[PDB]
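Below is one structure, written out as structure tokens; the observations come after it.
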Amino acid sequence: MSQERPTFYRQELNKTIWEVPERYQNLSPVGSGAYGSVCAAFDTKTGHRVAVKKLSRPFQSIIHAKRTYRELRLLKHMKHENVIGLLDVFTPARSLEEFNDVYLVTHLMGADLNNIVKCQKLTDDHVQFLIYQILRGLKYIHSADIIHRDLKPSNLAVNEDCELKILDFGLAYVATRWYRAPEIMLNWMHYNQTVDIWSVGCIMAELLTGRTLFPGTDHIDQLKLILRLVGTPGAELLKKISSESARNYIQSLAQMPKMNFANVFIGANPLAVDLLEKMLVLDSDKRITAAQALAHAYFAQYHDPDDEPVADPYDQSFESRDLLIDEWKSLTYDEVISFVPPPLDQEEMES
Ligand SMILES: Nc1c(C(=O)NCc2ccc(C(=O)N[C@@H](CCC3CCCCC3)C(=O)NCCc3ccc(Cl)cc3)cc2)cnn1-c1ccccc1
């Protein structure tokens, strides 16, 4: 009746040592270096393929150690159909004193939203469903006061059933900047969760037109492209920007009117145009939230409030702590050894 603890095995792949539980077999590197050190593997406990990631220099510095801890805490929290989740986390270490390596196991994700677009032309139904699922995932993460901040097509995984998950592949072409709200890009003020809604608007526009909405080359070019669509800030919004230099810069610019989006996105479903208007509002105090957006008539064939859950509370009191490297490392170790795995999925077989 004691819980089994795994036996590990060791191998080399691409000049990298991999030491993993024997349940993970046929490790094979994936993404030719793009995603970091990641292998596909067959999980013998589930009969499915998974991704195994060996973290890079997880405790290099206080910053890296806190980053490691943060990512593990977040991954462990996420329990939602449209957000990446954690299948397993392990280390070959048998104590904190020999703890150096952290491995994360996730589902093997679908191609990203760029790949989807490159390979097929999307129907309005699939645009509705893909944007719906992003918003569904955002309702969940936002309810726990978690903001993504990095939404872009490469951080959205889509499978052959058109099911979507939100993730963040992190550090090291599509610039995250192109999808970023001005107030967060430019540090105008303390921002809200609707920075992510701006990104959804930018993604939706691109799915409708086939073109990047605001492909700015730097912060000033990005701002100018944005204001050309949505118009220069009004008096109400200008008062909420803290920096006098920022305000003075903004006022130096040529006045621009808000464009009529029905002219810009001509051909698109009028409901999609109306929702884009509500997502790309410049003043983030007036921008639609994820939960509100789910109720928009554009999503009438997918929306179901009783199937759009919120998240359990997430304790982010660690974010305010200044700790030493070994303290962040020990906290990470605690999270590894406290991990409780999810149950297997339903295994109904249609053929
Ligand atoms: N390559 C892969 C994987 C893979 O790599 N899995 C491991 C993995 C682990 C964590 C995350 C991950 O998302 N972390 C997040 C977690 C929290 C996040 C989740 C989304 C909602 C908001 C919270 C994370 O913390 N970010 C780090 C972000 C970051 C890091 C550094 C900096 Cl400076 C800024 C941001 C994502 C993948 C799986 N399939 N495939 C595949 C896909 C196509 C073909 C072939 C193979």
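Residue numbering for chain A follows Swiss-Prot; the residues present correspond to positions 1-172, 182-360, in that order.
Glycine residues also receive a Cβ, built from the backbone N, Cα and C atoms like all the rest.
Taken residue by residue with DSSP, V30 (ATP binding site) is part of neither helix nor strand, so it is coil. Feature annotation from Swiss-Prot assigns ATP binding site to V30, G31, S32, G33, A34, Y35, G36, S37, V38, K53.
When Cβ atoms from all protein chains are considered, those within 10 Å of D168 (active site, proton acceptor) total 16, not counting its own. Secondary structure from DSSP puts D168 (active site, proton acceptor) in coil. Under the heading active site, proton acceptor, Swiss-Prot lists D168.
Reduced to three states, the DSSP call for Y182 (mutagenesis position) is coil. Long-range Cβ proximity for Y182 (mutagenesis position), meaning a same-chain Cβ under 8 A and a gap of 6 or more residues, is found for none. Annotation of the published mutagenesis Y182 to F in Swiss-Prot: Phosphorylation blocked; the original residue is retained in the structure shown.
Sitting within 8 Å of the Cβ centre of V30, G31, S32, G33, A34, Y35, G36, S37, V38, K53, and not among those site residues for ATP, are the Cβ atoms of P29. Missing residues between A172 and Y182: 9. Distance between their CA atoms: 11 Å. Of all the binding-site residues listed here (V30, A34, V38), it is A34 whose C-beta has the fewest other C-beta atoms within 10 angstroms. Between the CA atoms of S32 (ATP binding site) and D168 (active site, proton acceptor) there is a gap of 18 Å, rounded to the nearest whole number.
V38 (ATP binding site) falls within a strand segment according to DSSP.
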